[PDB]
Amino acid sequence: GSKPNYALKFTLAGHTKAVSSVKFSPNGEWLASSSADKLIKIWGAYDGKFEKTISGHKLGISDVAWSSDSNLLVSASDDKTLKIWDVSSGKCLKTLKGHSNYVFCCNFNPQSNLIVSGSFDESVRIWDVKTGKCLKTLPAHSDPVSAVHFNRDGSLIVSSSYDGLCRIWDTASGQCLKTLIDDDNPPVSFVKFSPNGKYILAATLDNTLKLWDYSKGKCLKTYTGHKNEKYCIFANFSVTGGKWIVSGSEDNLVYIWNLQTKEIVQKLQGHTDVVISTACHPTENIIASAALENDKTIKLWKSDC
Ligand SMILES: CC(=O)N[C@@H](C)C(=O)N[C@@H](CCCc1ncc(CO)[nH]1)C(=O)N[C@H](C(N)=O)C(C)C
């Protein structure tokens, strides 16, 4: 149909503090969740079946991300480290040390030979996956780094910060290519590249999402109607059915917009706290959503469209 009809299929309980992030494995089999409870949990994407707990961080986790081959995870923790995990064994392969404050955000490149991280220490770091060594420290921002993401060929990194900036970095040199958003305020709470790498989706803590043309440095679309003044809420491109933008909201709902028209096409009700994180299944019309401390659950929603 022209609009989605997402309906609740499963509620995934087990975290003992706020959930911080959910991400589907690229092969579609798994959902990974991270939590302030210091744990990663792995769940079946299709039936919500609890698979395993992955443990080792000494403080809460803000983010987790999958390698391209679905075999590895990287997590970002308040313990000032990232950890690379073998999903099959649950073992920590590498501990990435160098940040001087909470690690907030992380991602693999498409090649999955590099990890990018952002920290409360106001830096972006680029790490070698094989050795766990820090290759580059970028003095990226002047306040905590809220998001980091590689583009589809891995040649670019986009970063965002509470300093109000969005910057694009040349991966190879670590040098800045452009400052896409250059305001004192509001905080830029989330950024990522579009699937094709031509656009950047950016959240600001004034209840606004924007789709930017990277090359032209111009705003193409604005999405509003949700509540986002405090938390670094993820946003997604939904591409399996209709072309949507998806985001959590501080009114405890999942918002779904038509990417082209900017109209709200669905609001998913059921969580009892802020929806901090949403993820879109790579092949099926499935959304995962996760909520803060009142709720501490993940919900799986399925649409015909
Ligand atoms: C472990 C922890 O909570 N660390 C502090 C520093 C924190 O505030 N982390 C944030 C992480 C939000 C999720 C996120 N990761 C990456 C993005 C976008 O790139 N968004 C938070 O709101 N935590 C919640 C809070 N402060 O209430 C909960 C999960 C404790």
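Our numbering is plain: 1 for the first residue shown, then up by one each step along the chain.
Quick reminder: no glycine exception, Cβ is built from N, Cα and C everywhere.
Taking Cβ-Cβ distances under 8 Å and a sequence gap of 6 or more within the same chain, the neighbours of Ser62 (mutagenesis position) are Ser20, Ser21, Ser34, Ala76, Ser77, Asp78, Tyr102, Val103, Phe104, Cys105. Swiss-Prot documents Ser62 to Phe (Swiss-Prot position 91) as a published mutagenesis change and attaches the note Strongly reduced affinity for histone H3.
What Swiss-Prot notes for the published mutagenesis of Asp78 to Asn (Swiss-Prot position 107) is this: Strongly reduced affinity for histone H3. For the recorded site, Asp78 (mutagenesis position), the DSSP three-state label reads coil.
While the structure shown retains the original residue, Swiss-Prot records the mutagenesis experiment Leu211 to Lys (Swiss-Prot position 240) with this note: Loss of interaction with RBBP5 and reduced ability to stimulate KMT2A methyltransferase activity in association with RBBP5 and ASH2L. In three-state terms derived from DSSP, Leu211 (mutagenesis position) belongs to an extended strand segment. Counting only same-chain residues six or more apart in sequence, the Cβ atoms lying under 8 angstroms from the Cβ of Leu211 (mutagenesis position) belong to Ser194, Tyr199, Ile200, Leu201, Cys219, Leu220, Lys221, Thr222, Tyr223, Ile245, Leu259.
In the three-state DSSP scheme, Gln260 (mutagenesis position) falls into the coil class. For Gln260 (mutagenesis position), the same-chain residues lying six or more positions away in sequence with a CB closer than 8 A to its CB are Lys221, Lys243. The mutagenesis experiment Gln260 to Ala (Swiss-Prot position 289) is recorded by Swiss-Prot, whose note states: Reduced interaction with RBBP5 and reduced ability to stimulate KMT2A methyltransferase activity in association with RBBP5 and ASH2L.
According to DSSP, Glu293 (mutagenesis position) sits in a coil region rather than a helix or strand. Take the CB of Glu293 (mutagenesis position) and look out to 10 A: across all protein chains shown you find 13 other CB atoms. Quoted from Swiss-Prot, the note on mutagenesis experiment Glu293 to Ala (Swiss-Prot position 322) is: Strongly reduced affinity for histone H3. No effect on interaction with KMT2A.
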* Asked: Which mutagenesis positions, if any, among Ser62, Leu211, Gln260 have a Cβ under 6 Å from ligand 1, given in order along the chain?
  -> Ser62
